[PDB]
Amino acid sequence: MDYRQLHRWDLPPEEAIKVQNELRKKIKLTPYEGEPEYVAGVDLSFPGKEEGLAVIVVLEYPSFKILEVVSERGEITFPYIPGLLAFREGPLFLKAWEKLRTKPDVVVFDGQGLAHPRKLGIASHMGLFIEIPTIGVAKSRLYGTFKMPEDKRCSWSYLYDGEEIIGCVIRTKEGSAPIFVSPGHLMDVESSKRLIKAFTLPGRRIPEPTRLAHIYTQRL
């Protein structure tokens, strides 16, 4: 399974920041229309001090049947720097990506995308490489400002950077904290909202793709 190596990974943090900027102009915040056939959930986890693990699961929509599950381990060499996290986890995910048999229609990551100091969260960065619509879903806020939406199923608020809408905050499950949805590449706020709603069972808290990938990560 293919991808486009837009740049090298072994960069100094200063250079990494410069790339992010270059890539952000390549981002296309474009409506996703209709429903995907296949969605992928991604879970990037770190068993060791410098050991990463990438698990990808490809569900079929609307059934959420698990068609495929791939995983790779890699050395995590790049230092942990908030806003530069993709340089740590990007490489390893790509190893897992290359092992996929089924081509996903939309990919959901555990992170953000547009909601990023430089509008290049994990979902955005990888969207550029894998060249398919992506979304970032986070169980906790990473970037941006919001008003807590009410404690009522499916309530929601916009997420902001200053005055610009950078994603949304959804109360997916009553009496639980909300999730944080930000578009990646070939994705806008509005479409990402709709899709993530479409990927969540009522009324669980976490979208199936990411719930399931975590479950598989756990299974290891």
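Determined by X-ray crystallography, 2.7 Å, according to the entry header.
Each Cβ is built from the backbone N, Cα and C atoms, and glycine gets one as well.
The Mg(2+) binding site annotation in Swiss-Prot covers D43, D110. In this structure, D110 (mutagenesis position) is part of a beta strand by DSSP.
Reduced to three states, the DSSP call for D43 (mutagenesis position) is strand. According to Swiss-Prot, the experimentally introduced change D43 to A is described as follows: Complete loss of enzyme activity.
Recorded in Swiss-Prot as a mutagenesis result, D110 to A carries the remark: Complete loss of enzyme activity. Packing around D110 (mutagenesis position) is summarised by its Cβ count: 23 other Cβ atoms lie within 10 angstroms of its Cβ, all protein chains included.
Cα of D43 (mutagenesis position) to Cα of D110 (mutagenesis position): a span of 6 Å.
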